Amino acid sequence: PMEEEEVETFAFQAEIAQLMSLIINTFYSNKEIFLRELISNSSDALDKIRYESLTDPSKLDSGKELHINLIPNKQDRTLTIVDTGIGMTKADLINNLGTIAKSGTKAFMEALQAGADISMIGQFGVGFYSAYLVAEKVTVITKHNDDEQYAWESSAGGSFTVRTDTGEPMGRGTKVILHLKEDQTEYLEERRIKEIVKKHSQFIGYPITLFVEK
Ligand SMILES: Nc1ncnc2c1ncn2[C@@H]1O[C@H](COP(=O)(O)OP(=O)(O)CP(=O)(O)O)[C@@H](O)[C@H]1O
Ligand SMILES: [Mg+2]
């Protein structure tokens, strides 16, 4: 019996779309900082659930462990960053991951044009989009307490989609699945991941574990 799923498509805010095009169609060295940006997001989300659970300990019913997992998959060429942080509601996804303007976007594009290192992306308030330095497509699966599990996805080009996720349930948190570009497969290698975590993500505040398939 055929299943029916609803999909909603959203336009990125105009300057966010411009930034994504810049990131994708311009050569930048030092792309490895994408992972720092994603781990920083996870750490921030872990702080949020940690503090919320001081007010309401039942907010940890959906899982007490506060941690980050990194999962390279050489078979399907994906690198996944999973956290057990606060997650995002549907409204959070739509608002926070593309539709609302960020005040630093224009300044950042000017900085890049003038030769700034791509590592400055976080300072300008748009760190997530560093994912597109290495990924041709990004899928974000997320589960916030008191809301359903959702999947956000974009291959850039000006829009993203959101749908209720009918895949494997997560208790609470977010998974960012990077479908790596063919020339960026170094980020599936355990040595390289270890190197960049050590270099850029030394003060995370939560355990991080790298899972490596035999
Ligand atoms: N792992 C995650 N868990 C929960 N929310 C996340 C998330 N990753 C991203 N987000 C949401 O997406 C927003 C945008 O993330 P982004 O990294 O671009 O900016 P930011 O708010 O972290 C400032 P910065 O530029 O310093 O990183 C976050 O503020 C948060 O609301
Ligand atoms: Mg961030």
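Sequence positions for chain A are given in Swiss-Prot numbering; the residues included correspond to 11-224, in order.
Header says: X-ray crystallography, 1.2 Å.
Placed from the backbone N, Cα and C atoms, the Cβ positions cover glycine too.
Among the mutagenesis entries in Swiss-Prot is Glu47 to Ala, noted as: Strong ATP-binding. Strong interaction with HSF1, HIF1A, ERBB2, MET, KEAP1 and RHOBTB2. No effect on interaction with TSC1. Among the sequence features in Swiss-Prot, the mutagenesis site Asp93 to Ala is noted as follows: Impaired ATP-binding. Strong interaction with HIF1A, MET, KEAP1 and RHOBTB2. Loss of interaction with HSF1 and ERBB2. Los of interaction with TSC1. What Swiss-Prot notes for the published mutagenesis of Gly97 to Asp is this: Abolishes ATPase activity.
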Item to check | C-alpha spacing of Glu47 (mutagenesis position) relative to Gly97 (mutagenesis position), in angstrom | outcome: 16
Next on the checklist: Please report the three-state DSSP label of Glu47 (mutagenesis position).
Outcome noted: helix
Item to check | Per-residue Cβ crowding (10 Å cut-off), top of mutagenesis positions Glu47, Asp93 | outcome: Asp93
Next on the checklist: Let me check the 10 A CB neighbour count of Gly97 (mutagenesis position). How many other CB atoms are there?
Outcome noted: 27
Checklist entry - How big is the gap, in Å, between the Cα of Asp93 (mutagenesis position) and that of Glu47 (mutagenesis position), rounded to a whole number? => result 13
